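These notes are about the structure you will find just below.
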Amino acid sequence: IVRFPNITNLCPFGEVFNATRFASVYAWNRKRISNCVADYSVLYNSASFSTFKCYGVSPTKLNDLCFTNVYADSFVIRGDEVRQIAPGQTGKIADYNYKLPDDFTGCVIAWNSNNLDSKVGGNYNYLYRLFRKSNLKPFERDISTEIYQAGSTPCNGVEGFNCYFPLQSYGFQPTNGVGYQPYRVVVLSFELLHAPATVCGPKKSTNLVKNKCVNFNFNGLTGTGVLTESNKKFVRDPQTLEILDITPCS
Amino acid sequence: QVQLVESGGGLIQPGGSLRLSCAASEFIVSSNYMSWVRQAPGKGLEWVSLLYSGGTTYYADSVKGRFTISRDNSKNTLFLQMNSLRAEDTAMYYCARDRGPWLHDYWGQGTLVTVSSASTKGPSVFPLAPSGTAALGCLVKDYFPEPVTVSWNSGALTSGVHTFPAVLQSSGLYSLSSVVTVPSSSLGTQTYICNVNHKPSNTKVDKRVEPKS
Amino acid sequence: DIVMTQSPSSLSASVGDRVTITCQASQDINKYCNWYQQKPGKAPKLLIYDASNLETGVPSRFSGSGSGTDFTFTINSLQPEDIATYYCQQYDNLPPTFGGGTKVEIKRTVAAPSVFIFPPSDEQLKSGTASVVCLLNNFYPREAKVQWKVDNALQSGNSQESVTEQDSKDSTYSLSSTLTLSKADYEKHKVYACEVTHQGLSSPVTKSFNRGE
Ligand SMILES: *[C@@H]1O[C@H](CO)[C@@H](O)[C@H](O)[C@H]1NC(C)=O
């Protein structure tokens, strides 16, 4: 048996993964996903993606879980920088553009995008931040363009020696080796607050059978046991909000 | 006005420790990518380590776990802590500002690190006496470690001088000659003194080189 | 780990010649190849970043091209001030690595060495060793053969020689060869001779002395 909320909206992952224009990594986008049902199997079975690193979850278990909110962050980077979109990584991108937390729960999804994102004379639309005094915090976004003072002399918004524009362009070109080609990245962030879950897989609810040994699934809590009526107050049915005691068996 | 001045080099025994520093002007060290690059005597260039503005560090595999890069913002100084030093760590050590990682656009003049269990020795200075254009000089023999500086007549005599690269004798000590060609009519009248200076010891020596009678 | 194969390792050209150096990377490094110039005893100076861009101050005679694996560094009309060793570097992929370097020498007209010989000082004989010095002054090209003779017996294995860097004005080289004996051995013989072969000499030149005289 399987008890999920009665959410029915489709989660708008299409306009994230399939958007025609992507953000620069220093200016990465975030789409907040809530109150909807997403079919992650479209994602974790697709052949479009070249990386699918999931932390704190296994990608194929994703159609049996629920979360409070999902965040979808997206941007473009070089190919050989994809490895830096990971917890604990260091470098220009992970320290100064997009940083993941210690305890990240989510998936990093990426695919080569040379056809869409490189131009013949170089696509200078896609930038990254090269200079910054301090590290970004996890999931922090800085889009400032103040001239970077590398020396003691103030810059007064005039760039010159020891006075650098903080952003640097990738200049993607079609003949670039694969590690210098642009990749589109989507980071899925599965958030689990103490609240009703609003983003679920597409698994269909069945009848709530009590008083009997059953394999169950309550918003992602999977066990084998007998659900009975419970006099405790504070697993709870999503649809009916009723408390159920669990006793094990086989 | 920009400057990078390394210090702290010297002779140090294998297994020992040493800290290089690199004082900066005009660059704020804490606002820059900063690198250490080294050069073994008469050899090419090897990058050592890198410090990001934000604190990230990278090390060449050959020094990882033995060297540590750091800074002191107030003194505007970069450090390189060296531990468990090895023969093949001997090299000249440069600090450089990196306009972006490893883009070394401004280098200090370097500090020389000699890794050896050999002892410090000051040189003996012997004269190479002449017999226009006669030739004379100074033999600077049996010192350690490098370097030695040689001037002639406290800086005044400067044209025609040749101070040679030091060479390592089979004994493990260095030696070099410094020679000069002068008008042979000026001999007997003009005084010729080479000023040998060996900073690794506290040795200075001046040698009158006069025609052997 | 990327390897930077630099070609050629040495080069000899004349003032105004067009000097080309190449560098091949063992992997695609896109455009992240820089070029450095090192003069003797100095620290490297960045001349070209990102395959083709000229650091401010750098004469337009210097240039570079390439993307991917094959890079070119060009000096358009070679100048005296350009005697140096030049290095390429890929600075994008950890760890950054340098090419082996290209030593660049100015070509000029043949000049014979002026040869001198210096007997050991009496002061040094007090200490148990005799150094005999032979000086080849201001010659070109660098190839020079020095052969030591002690009572007409050729010495092998007890001399060391050392060559100056090419002169800024002269563009010539200077060499010193030092022969080392014990006082005992030195006093057992009379004729001490230095024999010099060089392009600019029609036949070899000998300088000798008789011990004592
Ligand atoms: C993106 O578009 C392709 C092709 O129409 C489709 O197969 C894929 O499922 C889409 N992805 C999402 C997340 O909508």
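Following Swiss-Prot, chain A shows residues 326-559, 576-591, kept in their order.
Backbone N, Cα and C define each Cβ position, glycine as well.
Per Swiss-Prot, these features apply:
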DOMAIN    A:334-527  domain 'BetaCoV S1-CTD'
VARIANT   A:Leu368 to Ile  In strain: Omicron/XBB.1.5, Omicron/EG.5.1
VARIANT   A:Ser375 to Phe  In strain: Omicron/BA.1, Omicron/BA.2, Omicron/BA.2.12.1, Omicron/BA.2.75, Omicron/BA.4, Omicron/BA.5, Omicron/BQ.1.1, Omicron/XBB.1.5, Omicron/EG.5.1
VARIANT   A:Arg408 to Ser  In strain: Omicron/BA.2, Omicron/BA.2.12.1, Omicron/BA.2.75, Omicron/BA.4, Omicron/BA.5, Omicron/BQ.1.1, Omicron/XBB.1.5, Omicron/EG.5.1
VARIANT   A:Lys417 to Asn  In strain: Beta/B.1.351, Omicron/BA.1, Omicron/BA.2, Omicron/BA.2.12.1, Omicron/BA.2.75, Omicron/BA.4, Omicron/BA.5, Omicron/BQ.1.1, Omicron/XBB.1.5, Omicron/EG.5.1; May enhance affinity to human ACE2 receptor
VARIANT   A:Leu452 to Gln  In strain: Omicron/BA.2.12.1
MUTAGEN   A:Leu452 to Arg  Increased resistance to neutralizing antibodies. Decreases HLA binding to NF9 epitope. Increased binding affinity to human ACE2
MUTAGEN   A:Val483 to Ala  Increased resistance to neutralizing antibodies
MUTAGEN   A:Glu484 to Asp  Increased replication in human TMEM106B overexpressing cells
VARIANT   A:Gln493 to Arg  In strain: Omicron/BA.1, Omicron/BA.2, Omicron/BA.2.12.1
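Recorded features from Swiss-Prot, shown on the structure.
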| residue | record | Cβ neighbours (10 Å) |
| --- | --- | --- |
| A:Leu368 | variant position | 19 |
| A:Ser375 | variant position | 12 |
| A:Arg408 | variant position | 15 |
| A:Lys417 | variant position | 22 |
| A:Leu452 | variant position | 20 |
| A:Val483 | mutagenesis position | 8 |
| A:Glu484 | mutagenesis position | 12 |
| A:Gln493 | variant position | 15 |
Spatial reach required of the 16 unmodelled residues, as Cα distance in Å from A:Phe559 to A:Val576:
10
Candidates A:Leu368, A:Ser375, A:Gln493 (variant positions); nearest Cα to A:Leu452 (variant position) turns out to be A:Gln493
Of these recorded positions, A:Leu368, A:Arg408, A:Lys417, A:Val483, A:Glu484, which are close to chain B by the rule of a Cβ under 8 Å away?
A:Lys417
Given the variant positions A:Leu368, A:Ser375, A:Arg408, A:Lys417, A:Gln493, find the one whose Cα is closest in space to the Cα of A:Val483 (mutagenesis position).
A:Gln493
I'm trying to understand the geometry here, so how far is the Cα atom of A:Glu484 (mutagenesis position) from the Cα atom of A:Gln493 (variant position), in Å to the nearest whole number?
14
Work through the variant positions one by one (A:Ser375, A:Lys417, A:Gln493) and name whichever has its CA nearest to the CA of A:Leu368 (variant position).
A:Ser375
Between A:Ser375 (variant position) and A:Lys417 (variant position), what C-alpha distance do you get in Å?
22
Three-class DSSP secondary structure - A:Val483 (mutagenesis position):
coil
Please report the DSSP secondary structure of A:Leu452 (variant position), reduced to three states.
strand
Cα of A:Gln493 (variant position) to Cα of A:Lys417 (variant position), in Å and rounded, measures 11
In whole Å, note down how far the CA of A:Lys417 (variant position) lies from the CA of A:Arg408 (variant position).
12
Provide the three-state secondary structure of A:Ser375 (variant position) computed with DSSP.
coil
Please report the DSSP secondary structure of A:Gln493 (variant position), reduced to three states.
strand
